[PDB]
Amino acid sequence: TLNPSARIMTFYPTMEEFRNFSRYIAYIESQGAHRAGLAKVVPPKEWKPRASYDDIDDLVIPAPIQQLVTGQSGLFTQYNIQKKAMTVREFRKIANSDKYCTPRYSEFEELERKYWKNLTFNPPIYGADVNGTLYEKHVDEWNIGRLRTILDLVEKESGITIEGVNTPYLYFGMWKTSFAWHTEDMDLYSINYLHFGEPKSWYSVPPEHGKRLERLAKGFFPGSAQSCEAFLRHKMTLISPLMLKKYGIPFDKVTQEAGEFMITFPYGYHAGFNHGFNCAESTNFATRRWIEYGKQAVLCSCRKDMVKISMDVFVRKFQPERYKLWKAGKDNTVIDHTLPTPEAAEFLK
Amino acid sequence: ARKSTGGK
Ligand SMILES: O=C(O)CNC(=O)C(=O)O
Ligand SMILES: [Cl-]
Ligand code: NI
Ligand SMILES: [Zn+2]
C-alpha cells in the first residue's frame, strides 16, 4: 500500500520522535520504508553521540583487511586479506596518502564511474570489524551498544554474545574500500552510523526482489552456487548497478554523509563503498516482523562457525500458536515483504 | 561465531 515504488526514503525526526528507537523503526515501516530494503534517518541537529573524535588515534585496528578484487564487466569477486594490527593514526596516514586518497571529481556520478573502473587496481585496506563503540556512555538515544530491541532475548535467555550482531563494530574506511552484496546474518536489520569523515555510498535491492538478485548471481557465478546455496553470505560478490540494470533487477542508491544513520531491513540486499577516510559504527537488531525471516533464513553451511541464532525462544514468546507446528516442520507461513511490523499498528490506526 | 565484512 505505502511506498509502492519501493524507493529509499529519508526521515528527519524531531528529538521527541528520535528518543524511542524501536518505536521510530515501527513508524518508518508504517510509511513503507522497509520496502526499499534501506532507509536514511537524519538525526536532530541537537543530537551528538560523542563530544570529540580527537582522542582515538591510539585505538587499535587488530585485523585490517587488504581488499583484492578480481573480475570485469560489472562482475567481481573480492578477497579480504588480513594484515597486521595497526593504530587509527597509522591507518589515517595511509588512507590520506597520495597512493590511496580519494581522486578528484566533480559530480558523484563521476566518483561512482571511477569506483567501478578502478576497483581491481591498487587494493586498499579496510579497517573493518573492530569491536567497539565511539558513543559516550550517557547517550540514551539510538545508542548502537544498547538499542533495546527484541534481539536482546538472545543474550538475556541464553547468555550468548555474537560479536557485531548483538555487540557493536567500528569500520575505518579509505577510498574504494567496499562491502559486497549481502543481507544480514539471520536476515536481521542493521543500523549504521557514520561518525566522521568522507561519505559511504550504498546500493539496495527491495526485499520483494531479493530472490531475483540471487537467481541472477547464481547464473553469474554457477560454481560458487553449486558449492554453497547461500554463497552471497560469503560477502565476496560485487555486482555493478549497470549489470543490475542490464538484467532488470530493481534497485536504488543513496549516499550517507557524516552524522547520518542508515537502516537495512530483513532480506534487504545491499552493497557499497567508502569515498575516503571515514569511521562508521554498526550492529544488528530485530523487530517482531523479523522472527519469520529468522525462521526462514537460508544460511551458509560450507564454512565453519557461521552466525546461526536459535529461533526457539522467539517462536515460543511471540508465536505460541505456531510453536508445535513449527517444531514439526509444518509451519508454511509465506512472508509478505510489503507488510510493516505489528508494532506499527499504533501509527496505522 | 562473529559477524564478518567478508572472506577470502
Ligand atoms: O559499512 C560497511 O562496510 C557495510 N555496512 C553494512 O553492511 C551494514 O551496516 O549493514
Ligand atoms: Cl563460479
Ligand atoms: Ni550489511
Ligand atoms: Zn557457504
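By the numbers in Swiss-Prot, the shown part of chain A spans 7-355.
Per the header of the entry, the method used was X-ray crystallography, 2.0 Å.
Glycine is no exception: its Cβ is also placed from the backbone N, Cα and C atoms.
Features reported for this protein in Swiss-Prot:
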type    : residues                               : note
BINDING : A:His188, A:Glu190, A:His276           : Fe cation binding site
BINDING : A:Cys234, A:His240, A:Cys306, A:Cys308 : Zn(2+) binding site
DOMAIN  : A:14-56                                : domain 'JmjN'
DOMAIN  : A:142-308                              : domain 'JmjC'
MUTAGEN : A:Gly133 to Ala                        : Abolishes histone demethylase activity; when associated with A-138
MUTAGEN : A:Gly138 to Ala                        : Abolishes histone demethylase activity; when associated with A-138
MUTAGEN : A:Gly165 to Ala                        : Abolishes histone demethylase activity; when associated with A-165
MUTAGEN : A:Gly170 to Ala                        : Abolishes histone demethylase activity; when associated with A-165
MUTAGEN : A:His188 to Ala                        : Abolishes histone demethylase activity without affecting ability to bind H4K20me2
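Cβ packing within 10 Å was compared across the mutagenesis positions A:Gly133, A:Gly138, A:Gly165, A:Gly170, and the lowest neighbour count falls to A:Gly165.
Apart from the site residues A:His188, A:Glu190, A:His276, the chain places the Cβ of A:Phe185, A:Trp187, A:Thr189, A:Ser196, A:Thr270, A:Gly274, A:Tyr275, A:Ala277 no farther than 8 Å from the centroid of the site's Cβ atoms, the recorded Fe cation location. Same-chain residues that are not part of A:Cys234, A:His240, A:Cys306, A:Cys308 yet have a Cβ within 8 Å of the Cβ center of the Zn(2+) site turn out to be A:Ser233, A:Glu235, A:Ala236, A:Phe237, A:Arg239, A:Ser307, A:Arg309, A:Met312. Listed as Cβ neighbours of the domain 'JmjN' (A:14-56) (distance under 8 Å, sequence separation of 6 or more from its ends, same chain) are residues 7-8, 140-142, 145-149, 153-155, 195, 199, 201, 208, 210-214, 216, 258-260, 262, 265-276, 291, 293, 295, 343-344, 346-347, 349-350, 352-354. Each of the recorded positions A:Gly138, A:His276, A:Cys306 was checked for a CB under 8 angstroms from a CB of chain B; none meets this. Counting every protein chain shown, 13 other Cβ atoms lie within 10 Å of the Cβ of A:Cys308 (Zn(2+) binding site). In the set A:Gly133, A:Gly138, A:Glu190, none of the recorded positions has a C-alpha within 10 Å of the C-alpha of A:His240 (Zn(2+) binding site).
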